[PDB]
Each structure stands twice: as C-alpha cells, then as structure tokens.
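The block underneath contains the structure these notes are about, expressed in structure tokens.
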Amino acid sequence: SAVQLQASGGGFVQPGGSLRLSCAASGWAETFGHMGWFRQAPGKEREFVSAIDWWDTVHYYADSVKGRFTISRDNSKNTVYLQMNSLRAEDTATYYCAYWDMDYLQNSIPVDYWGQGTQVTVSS
Amino acid sequence: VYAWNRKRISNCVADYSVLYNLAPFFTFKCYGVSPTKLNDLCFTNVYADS
Amino acid sequence: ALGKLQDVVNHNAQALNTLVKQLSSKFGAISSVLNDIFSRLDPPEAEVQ
Amino acid sequence: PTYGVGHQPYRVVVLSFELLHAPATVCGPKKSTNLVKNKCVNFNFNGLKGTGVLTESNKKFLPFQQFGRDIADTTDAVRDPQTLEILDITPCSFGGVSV
Amino acid sequence: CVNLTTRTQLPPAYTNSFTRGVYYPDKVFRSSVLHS
Ligand SMILES: *[C@@H]1O[C@H](CO)[C@@H](O)[C@H](O)[C@H]1NC(C)=O
Ligand SMILES: *[C@@H]1O[C@H](CO)[C@@H](O)[C@H](O)[C@H]1NC(C)=O
C-alpha cells in the first residue's frame, strides 16, 4: 500500500475556544479502513484521541475527550474533519492523523501510517 | 450490477503503470499476487468484470 | 530362496524414491516451487510462506 | 450528491487471472535477449525463474501442451515462445568434495 | 420456424460403456508416470 496523509489546521488559541483541523488521504490502500487522531504531549507519550470508520457508521472516542471532541467526514472531498470546543490547557500538544487499514477496529496499538505533526497551543 | 459486463483481453502487452493514477484514492486489493511484483509476471488470460 | 538379499535392495531404493516424492508436497503453502513463491509475493509475507 | 458516503456510486472492476496450459498472451513489458545452450546459465521463460543448462531435446510435446514435468514432479521441459522448440533443463555439474 | 410431428415414441434402450471416456485432465507433459 502507498497512502499519503495531508494535515491542515492548528495554531494558538484561548482556553475554552474552538479551532480547525482536517486530514486528507491520497494514494491506494488495501481496503477502506478507519481513520483517527493521535495526541502527543511534550515530554509525554503518544496516545489516541478517537477513531471513525470510513463510512461514518460507528464512532469511537477516548474517555478523556468524550462529549467535547467530534469527528465527521466530507461528502465530496474525501477529507475527514473534526470539531472541538471548551479547550483546556492540557490540549496544547501535537496532533497526527492516522489511517488504520482494516475493516473492523479492535484496538489502537497497531498503527499503519502517520502524518506530519500539527502543534496546537492554548493559553491566556 | 444485475447484468454485469465481462471484457476479455488477449494478445497484448500489459503495462500497469497506467492504473496507478486514476483517482485521488481507491482500493487495490489482490488475492494471490502482490501489486508491486504484478508487473513481472505472465498471466495467460485476464478477464475484467465492471 | 534369495529373497532376503533381494529385500535389502528393495528396502533401500524404494525408500529413497519416497523421499523424492515428498519434494512435491505443498505443506500448506501456495506453491511447491520456491521460485514462484518469491516472484508472486512481497518479502514481508514470503518469509512466513 | 447530497447523500451520505455510504450511498455514493462506486465504480468496481474485478480482474481475474488465468494460468492455463497455453502460451500466456498478457506477458508484461520486458526485453528478450538471445538464446544460449550447453552452458549453466540463469533463465526466465515466460516469467518462470531457475538456473540450469538448456539443452536440445527430442520429446514430442502435444500441440497445445506448453510446459512439462518429470517423474519427480517438477519443471524440466520448456517450449520457447518466440521459436517453438523443446528445451531440457538440467542442473549443471555439482557434487561433494573430500580432503 | 418449421415444425414436424413424424416422431416415433419408443422405450429407451441401454448398452454398456466398456472403458471409454477418459480425457487429459492436465495438459502438462509427463512420461512413464502413474498419475492419480
Ligand atoms: C514474433 O513472435 C512470433 C511468435 O512466436 C515469432 O514466431 C516471431 O519469430 C517473432 N518475430 C520477431 C521479430 O521476433
Ligand atoms: C442397464 O439397465 C438395465 C435396466 O435397469 C439394468 O438392469 C442393467 O443391469 C444395465 N446393464 C448394463 C449394460 O449395465
């Protein structure tokens, strides 16, 4: 397989606000799999945030961001979108969109590809 | 889909670099052959159902 | 009368022959020939094949 | 166009291969060198690898037969595509040594 | 098309087959091999 991920969005924001991220995929993969976002805090480990199937049927979210982050999909651009609000100080980190190339998701341990880091910073 | 067509191709050289740029994204799933080495073989008859 | 001696010969050659036949066993892979299993699959899976 | 992604039309093509008892007719793009005999060389006959000594043969292949096998059930006779003849494949000299 | 009802109705006959009806299953070349 040969898949390229283009990430867009990020910057400096105020606490409790909303910002913009979106990831597009190109190339060719084995199958139409899941797509998710991964968070890396500075000095910490890389942990997943959520995971959405390609057909927007079932959604999976982490317990730490449930009810605060959401992810949807385009209908004419093949680009995944995500929205967030009520951002807090811990959200300042580097985000990466990742493609999981299997039909049914079991766990977030095996990750196929990674995108360029998008650093988001929130403060007063 | 209920009357799917079938196309037969024979007596021709098949270079598969054409079918690498056909869409921004597509699924290319092969059973029994890997796509990378697929250029270096000699299938006897190949049929296309679209 | 000489059967015993003859037996020894028939015990060896035939046995050897069987070994050659076992060369044509798939053993659960996709092809017995080692060249095809390397000209039709990627290195990551050819090892376990 | 306003439907969901799980509703948009998807064009699907299925390619089915056939490896039968006949000269393939969909061989990929590759060059073709000359033919050398009575010398342990590598070869590639219609995508079939292997090393051996191509020798002239006399077995009468059937009109539609393409390849051949042996009592040991492995490839030993090959019909050349460009020039229709029968060639025998035999491993070159080989044996153990002692001191 | 043209039709025709000069057909004759008879009970089916029967006969043995001996040992006919064997075809080359695989057209690879084999010599002096007892295949199965
Ligand atoms: C072209 O291919 C045919 C098919 O085997 C062969 O008989 C003929 O000699 C070839 N001619 C050239 C120019 O190589
Ligand atoms: C063929 O059919 C008859 C009628 O059932 C049967 O009794 C007979 O044994 C069969 N004969 C042969 C040639 O096998």
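Numbering of chain C is taken from Swiss-Prot, so the residues present carry the numbers 944-992, in order.
Per the header of the entry, the method used was electron microscopy, 3.7 Å.
Note that Cβ sites are derived from N, Cα and C of the backbone, with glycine treated the same way.
For C:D950 (variant position), no same-chain residue lying six or more positions away in sequence has a CB closer than 8 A to its CB. Swiss-Prot gives this note for the natural variant C:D950 to N: In strain: Delta/B.1.617.2, Mu/B.1.621.
Counting only same-chain residues at least 6 apart in sequence, none has a Cβ under 8 Å from the Cβ of C:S982 (variant position). Variant annotation in Swiss-Prot: C:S982 to A, described as In strain: Alpha/B.1.1.7; the structure shown retains the original residue.
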